[PDB]
Protein chains: 2
Amino acid sequence: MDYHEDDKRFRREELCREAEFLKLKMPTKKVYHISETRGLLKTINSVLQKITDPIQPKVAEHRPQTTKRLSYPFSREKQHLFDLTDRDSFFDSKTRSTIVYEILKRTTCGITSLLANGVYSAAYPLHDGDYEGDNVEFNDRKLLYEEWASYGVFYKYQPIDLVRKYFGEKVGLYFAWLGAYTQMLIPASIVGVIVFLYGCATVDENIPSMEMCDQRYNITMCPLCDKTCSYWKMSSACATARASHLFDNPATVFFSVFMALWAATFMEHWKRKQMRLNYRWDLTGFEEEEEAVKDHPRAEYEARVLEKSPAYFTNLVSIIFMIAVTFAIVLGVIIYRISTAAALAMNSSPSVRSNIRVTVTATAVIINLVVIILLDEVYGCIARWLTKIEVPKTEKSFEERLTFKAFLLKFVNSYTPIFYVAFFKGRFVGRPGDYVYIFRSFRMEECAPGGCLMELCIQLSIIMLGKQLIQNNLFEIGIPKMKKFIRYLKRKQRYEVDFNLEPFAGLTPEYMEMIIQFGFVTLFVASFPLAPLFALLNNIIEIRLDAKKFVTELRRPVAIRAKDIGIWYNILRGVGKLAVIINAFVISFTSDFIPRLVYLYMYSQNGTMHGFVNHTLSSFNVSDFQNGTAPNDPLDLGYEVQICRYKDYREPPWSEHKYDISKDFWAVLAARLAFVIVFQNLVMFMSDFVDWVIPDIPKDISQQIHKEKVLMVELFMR
Amino acid sequence: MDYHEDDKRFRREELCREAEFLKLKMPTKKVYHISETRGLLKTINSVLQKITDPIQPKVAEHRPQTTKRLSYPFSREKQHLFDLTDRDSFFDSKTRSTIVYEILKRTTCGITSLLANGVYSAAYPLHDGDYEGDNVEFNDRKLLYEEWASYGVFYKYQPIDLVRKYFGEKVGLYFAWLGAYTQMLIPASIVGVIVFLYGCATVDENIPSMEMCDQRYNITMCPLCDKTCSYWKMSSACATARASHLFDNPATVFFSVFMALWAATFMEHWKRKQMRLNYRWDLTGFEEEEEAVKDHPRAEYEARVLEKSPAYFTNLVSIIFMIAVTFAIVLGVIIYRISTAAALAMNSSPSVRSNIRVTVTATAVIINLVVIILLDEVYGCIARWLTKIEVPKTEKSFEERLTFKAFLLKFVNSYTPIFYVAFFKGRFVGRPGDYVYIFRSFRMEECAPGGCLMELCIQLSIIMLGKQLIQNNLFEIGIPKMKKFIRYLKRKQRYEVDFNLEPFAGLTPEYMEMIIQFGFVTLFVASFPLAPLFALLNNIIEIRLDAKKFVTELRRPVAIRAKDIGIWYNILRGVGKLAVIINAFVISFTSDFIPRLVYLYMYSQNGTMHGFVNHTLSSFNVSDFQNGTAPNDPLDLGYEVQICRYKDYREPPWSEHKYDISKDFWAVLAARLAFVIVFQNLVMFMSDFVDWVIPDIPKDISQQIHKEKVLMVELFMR
Ligand SMILES: [Ca+2]
Ligand SMILES: [Ca+2]
Ligand SMILES: [Ca+2]
Ligand SMILES: [Ca+2]
C-alpha cells in the first residue's frame, strides 16, 4: 500500500560526483512541473514522482487526444478533445503515465542518454495492486489474470477493450492481430483435415502405389552409393510410397489454391478489423512527424560535423548486409551437409549390419536444428550492432530498420534447409555411368528410396513440432525463471516489488515467431497439408503463454499509442505474395504430379495408367561402372544379377544411342514449366480479385463517422 | 460588346403551356439570388443572368476554397479560405461561373431534368472577347490562341498556369498529363532509333540471313496451298528475312526490358507531378461525398419503390456485358478472316499470273480497318445504352462506369487482329501429310514465306500510321466543320456568337485515344522497335490540334474542379502491368530468338552457328499427299522434283518412324517456356523495384506545406 503516483525512478546509491551533480540538476527542472518525493529502503534507493493537477490539462491540451463526453445518441457516448467530465479521478493510470512520460522526455539538461549513461538504472510506471494474492480490493490486474491470462480459459474470447485500457493500443493491437490470425486458422485446419483424410480413405485404390508394393517382379535398382551399398528391391520400401500417395494426392493441388486465396482473404479481414479498431479508439491519425528528439549519436556526430564546418557509407554497409545474407545462405546448406554427413560409411567398422537408415536422418535434422537455435542469437546480435553503426535519425527509424535486418537473417537461416531438400536434392547427380563428384573425392548426395518428398515431409514435420511447439515454448517459459534464480542467488513496498520484475524488451521478438510461422503456413502446403493444424495447436498455447508473461513476469510498458502494426503488414503481404511461385515449383518440380498426368495423357495406350513404374525406371547395364564404383560386396539377393534400374528418363542401353537424354525428359520438362506459368498467372489473378472485390474500408464505420461528424456539427452550433 | 455577366440560358420560343408554366416558375426561385435579364433577338430568344455581389461570398463561404492572401514569405503569396483582398474585380470569370453554376444546381422546383426535359436547350457560361479578330482590348483567349493553340508554336512549353485559370483544373490537368507523357517519349524515341540503327548496321554480318540469300542450294519448299500453289525456292523471298533480322535483333530484347522499366518510371514521374500540381492549386482533397443530387431515374425508380412499399439484375447485366465482350473477341477474328479471304483462289480466272501477293495483304488490312472504324461507334452506343439501363446513383458513378464499359470494347476490337497475327497464325496447321481443315471444306491459314513476323510488323506499322496519325486526326478536324456546314445550310451579340459553337462532350473520347496509343507503345515493342517514334509524331500534332479545338471550335466548359485524372490511372497501371507477360510471349513464341540460342548452345558442333536453316527445314516426300492436295500444276522450276522441305521440327521420312514429333520440338518448347518464367519474374521484380525506390511524395512539397502550416500558425496567433 502507498499513495497514488505515476512514474518511478531507480538511481544507484553509493564518476560518482558527476552522477550526483546531474542527479540533483535534472529533478530541479522536474520541480516546476511534477511533485517528486524520494524514498530510502533496504537494497538500493529509489525516487518517486506524483503528478500535480493543473499541469495535467496543460499537457492533455498540449496534444490533441479524444476523451469521453456526456452526450450519447444511439446508446454510445461521443468523444471530443478535452471537456465536460469533471471527476478528478477519471484520468486512467495508463493515460496519466503517458502524460508524465511526455514530461519525462520533453525537458532536457530527456532520459534517453540520461538513462543510457549510467546515472539512472530504470525508469518505469508501476501497476495497481497485485494478481491473485490475498484480500485485494478488486484489482484490475487480478481481473485480467482471472479472465485472460489463465491456461484454463482458452476458449473464451479476448477481452480486448480492457487490455487496451490497461496496456495501451500497441500491446492491445498485437493481441487483436493474433486473435484474428488464430480465428482465421479454423477453416484452414478443417479443410486441411478433410483433404488429408480424403488422402487416407483412397490409399489402396490407386495404381502407382500397387506397382511398388507388388511382389513377383524381381526388379532391382542400382546401389546409390560410391563403394559400399548393395542392390535393393523395389517392394522393400513400400511404406514410403504409401505415405507419398498420402501426401501428393490430387486434392492437395486444390488445397494449395485454397491456401493462396486464404492468405489473401486474411489480409482483407485484418485491414477491415484494424479499421474498426481505429474507429473505437483514435481516429485522427495525423501524429506530427519529427516530434521527439533525435538519436543521441546523430546529435553527437552532428556536433562533430559542426566542428568540421555521407551518401557513400550507408550503401556500403547495405552491401555489407547483402554479403552477410549470401554467406548465411551458403552457411545453412554447409551445416546441413555436415549434418547428413555426421555418420557416413559406418557399414564396415561396427560390422553389426543394422541398415536401419533412421538415426542418420533423425539425428541429422536434430543436430541441424541445434546449430540453427545456437546461431540465431548471433545473427540477432549482428543485426543490432550493424543497425547501431548505420546511425539512424529517430527511434522509429531504429525500430523499423532493425526489424528488417533481423527478419532477413531469420528468414534465411530458418528456411534454407527446406529449400535444399525440396528443390536441390537429387537433381544434380548424373547417370550410373559417371557421377558428379563434389570436392573431387566422393559423390554429391542421393535421394531417398521412393522419392525425396518423404524427407521434406518429416523434416518439415519435426520443425513444426520440434522447434515451434516444444522447444520455443519451453525456453520461453524457462528463461525468465532462471534469470529469477540468478537474481536471487546473488509488508514489501510497491516499487520494491516491481524492481524484482524483468524489464520489457519490445514487440519484435514476439511478432517474429508469428511471421516465421505464417511462412510455414503459406510457403510449403503444396506438398504437406495439415500444417495449419500444427499452427493452431501452437497458437492456442502461444496466446495464453504471452498473456501470462505480460501480467505475471514483466513490469509495465509505457503505453506508446500507434494505429497499425507497421512494417509487419508489408512483411506479411510480401511473404504471402512470394508463396504463389514457391507453391508452383513445389507442385511441379517436386510433387511428382506432372509425370503421372503426362503418362495418363500421352503414353496410356488405354484409358488409365498401368506400368507407370515400368515406364519411369531407366534400365542400366552393370558392366559399365567406372572401375571401383561397383557395389563392393554384391548382396546375392537372388541367383545372380545382370541389369539394375534407375529413374532418370533415359533410353535403354541396347539402342544405337546409349545413356543419353531421351525424348520423354524434354516432354515432361515442357509440361512442368507450362504448369508453372498457368499456376502462377491464374493464382496471382485470383489473389488480386479477392482484393478488388472486398471493400477495404468497412461501410458501418464510414457511415457512423459521417453521422458522428454531422451530429458533432449540429451539437456544436447551438 | 455587352456588360459583365456569368451564365446564359437558351429557351425555345414559340406541351408549350407547361413549358412556359415551368419557364416562369424556376426563375422566380432565381429572383431571390441572381439578377436575370432576358433578351430578344433574331433567331431564337435567350435568357441572361448577372450575379449580385452580397450572395457571392455567401456561396464562396458556403464551400471551402483557397483564394490569394496579402502576405508573402519567400517570394510567394500564401492562400487561405476567404479574406483580405477587397477589390470587387478579383473574382475571375471561371470562379464566378463556378459559383453561379452551384446555384444553378442547388435550387429545385436543378437544370438536370429541367435541361434534359426539353424546355431549356442549352445552359453555358460565355467567354471574354474573341480570338484573333480586330481591335480587341487584350483578350485572354487571344493571348491563349497566340501562345498555345497555334501549330507554329509546338516547341515552346505548355502555359499550364494560364490554361488552368481560363478552363479549370480538369481541362488543365489533362494537358499537364499529355505534356508529361510526350516529354517522357523523348528518350524512348532516341533509344528506339539507336536500337533500330544498330539493327541496320550489322544486317550483312550475320549467318542465318545469308543461308537464305545464298544461291546454289536448290532447296525447295512445299506449296502451302490446298490445290493451286506451286513449289517455291528459298532464295526467292530473301528481303523479308533481311527485314526479319532488322526486327528480331538481340538488342530488341534489351529494348523490351527498357520499355517495361520506362513505363514504370513514367508512372512515378506522373504521380510526383500531379502531387506538386495539387500543391499549386488546391491541397485539401476532402470534398464532401454525396454532395450533389441523385440521378433522376434513380429518384424516379425510387419513387416507384415507395409506391411499391435489386441485387440480381446488375450482375445479370454484367454477365450480358461479358457476353458482348466474348462475341466481340470472336467478331474481330471473323472480320480478319473475311479480310484475308477477300480474294482467294484468283490464280486461275484472270489468267494473267501476276503472283504479286501484295493487294491481298494490303487491302485485307485496309478493309479490316474500315470495318473497325465503322463498328467502334456501335460499341460506344451499346456502352451508353447499357450504362443507362444499369441506373447508377450519381453523375460520378455514371462517368466512371461508362468509362470502363467503353474501354473494354475499344480494347477488344482495337487489339484482336494483332493478337491473331502475333500468336495464332501458323501454329495449328499439321504436317504436309494431313491438314487441319476448318469448316471441313478447305485449309485454315498459312504463314508468310520467311516468318509471320513481317505481317505483324507491317500490320502494326500501318495501324501506327493509318488509323492513329492520318485517319483519326483527319476526321477530328473534319467533323466539326461539316457540322458547321449542316448548321448553316438549314455587330453580332455575344451569346449569339457562342450559340453557333458546338457543345462540349466530356474528356473521355480524348483520353481514350491516348490510352489505346499507350497500349501500342508498351504491348508490342518486343517485336517492333521505333513505335514510340510514331507515338511522338502523333503526339506533337495531337496536343496543338486539341488545344485549337478548345479555343476555336467549342463553347466553354463549366470548370469542374478535381484533383486527379481518376479511373485512367488504374487503366494505365493495368495495361502497363499486362505488358510484361505479353512481351514475354512475343519474344519467346514469335520472335524466333529461342531456336537460334538453342542451336547455338546444343547443336553447334563448333563455336558458332552454320547450317541453322539446314537444321530447321523438315524434309518431306512428295509421294505422300492426300489424293488431290498435290500442287495442281507443278512449276518445273528445275529438271524434276523429289522432296519438298518445311519448317516444323519433325524427323526425316527414311527413319523407322516417319512424320512424327521429334526430340528437338520438345527441347525448343522447354526452352521457350523457361524464358517466359525467367522474363516475367525478373521484369515484375524490376518494375516493382523502381516503385519502391522513387519517393512517391516529393520532398520539396512536403517540407513546403509543413513550413506553410507553421507560418500559418504563427501568423494566425497574433
Ligand atoms: Ca512461441
Ligand atoms: Ca511467444
Ligand atoms: Ca487523334
Ligand atoms: Ca484528340
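Chain B uses Swiss-Prot numbers throughout; the residues present, in order, are 117-130, 165-259, 267-466, 488-668, 683-910.
Cβ from N, Cα, C; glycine included.
Annotation source Swiss-Prot lists Ca(2+) 3 binding site at B:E425, B:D883, B:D888, citing experimental evidence. Within its own chain, B:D883 (mutagenesis position) has B:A421, B:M424, B:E425 as residues 6 or more apart in sequence whose C-beta sits under 8 angstroms from its own.
Annotated Ca(2+) 1 binding site per Swiss-Prot: B:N651, B:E705, B:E734, in sequence order. DSSP classifies B:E734 (Ca(2+) 1 binding site) as helix under the three-state reduction.
Positions annotated as Ca(2+) 2 binding site by Swiss-Prot: B:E654, B:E702, B:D738. With a cut-off of 8 Å between CB atoms and residues at least 6 apart in sequence, the same chain places B:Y331, B:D738 near B:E702 (Ca(2+) 2 binding site), listed in sequence order.
Long-range C-beta contacts of B:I550 (mutagenesis position), restricted to its own chain and to partners at least six residues apart, with a cutoff below 8 Å, comprise B:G510, B:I513, B:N591, B:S592, B:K645. In the three-state DSSP assignment, the secondary structure recorded for B:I550 (mutagenesis position) is helix. Experimental mutagenesis at this site is recorded by Swiss-Prot as B:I550 to K, annotated: Induces phospholipid scramblase activity.
Within 10 Å of the C-beta atom of B:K588 (mutagenesis position) sit 20 other C-beta atoms, taking all shown protein chains into account. A mutagenesis experiment is reported in Swiss-Prot for this position, B:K588 to A or Q, and the note states: Decreased permeability to chloride ions.
There are 18 other Cβ atoms within 10 Å of the Cβ belonging to B:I596 (mutagenesis position). Secondary structure at B:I596 (mutagenesis position), as computed by DSSP, is helix. Record note (Swiss-Prot) on the mutagenesis of B:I596 to A: Decreased threshold for activation by calcium.
Cβ contacts within 10 Å of B:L643 (mutagenesis position), excluding its own Cβ and spanning all protein chains shown: 14. Among the mutagenesis results in Swiss-Prot, B:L643 to A has the note: Increased threshold for activation by calcium. The residue drawn here is the original one.
B:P658 to A or G appears in Swiss-Prot as a mutagenesis experiment; the accompanying note says: Moderately increased threshold for activation by calcium. In three-state terms derived from DSSP, B:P658 (mutagenesis position) belongs to a helical segment. Within its own chain, B:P658 (mutagenesis position) has B:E694, B:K741, B:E745 as residues 6 or more apart in sequence whose C-beta sits under 8 angstroms from its own.
Among the mutagenesis entries in Swiss-Prot is B:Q709 to A, noted as: Increased permeability to chloride ions. Around B:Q709 (mutagenesis position), the C-beta neighbours below 8 angstroms that are at least 6 residues distant in the chain are B:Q646, B:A727, B:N730, B:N731.
For the published mutagenesis B:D883 to A or K, Swiss-Prot gives the following note: Increased Ca(2+) sensitivity. DSSP assigns B:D883 (mutagenesis position) to a helix.
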Other residues, Cβ within 8 Å of B:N651, B:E705, B:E734 Cβ centroid (Ca(2+) 1 site): B:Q646, B:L647, B:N650, B:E654, B:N730, B:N731, B:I733, B:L737, B:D738
Remaining residues near the recorded Ca(2+) 3 site, that is with C-beta within 8 Å of the centroid of the site residues B:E425, B:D883, B:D888: B:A421, B:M424, B:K428, B:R429, B:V882, B:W884, B:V885, B:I886, B:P887
Alpha-carbon distance [B:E654 (Ca(2+) 2 binding site); B:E734 (Ca(2+) 1 binding site)] in Å: 10
Cβ-based neighbourhood (8 Å from the centroid) of the Ca(2+) 2 site, residues B:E654, B:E702, B:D738 excluded: B:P701, B:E705, B:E734, B:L737, B:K741
C-alpha separation across unresolved stretch of 34 residues from B:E130 through B:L165, Å: 11
Among B:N651, B:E654, B:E705, B:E734, B:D738, B:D888, the binding-site residues whose C-beta sits under 6 Å from ligand 3: B:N651, B:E654, B:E705, B:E734
Listed recorded positions adjacent to ligand 4, that is, members of B:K588, B:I596, B:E702, B:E705, B:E734, B:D738 whose C-beta is under 6 A away: B:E702, B:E705, B:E734, B:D738
Position of peak Cβ density within 10 Å, selected from the binding-site residues B:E654, B:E734, B:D738, B:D888: B:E734
B:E425 (Ca(2+) 3 binding site), number of other Cβ atoms within 10 Å: 15
CB contacts for B:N651 (Ca(2+) 1 binding site) [other CB atoms within 10 A, all chains]: 15
Candidates B:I596, B:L643, B:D888 (recorded positions) - the one closest to B:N651 (Ca(2+) 1 binding site) by CA: B:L643
Nearest-integer angstrom distance between the alpha carbons (Cα) of B:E705 (Ca(2+) 1 binding site) and B:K588 (mutagenesis position): 10
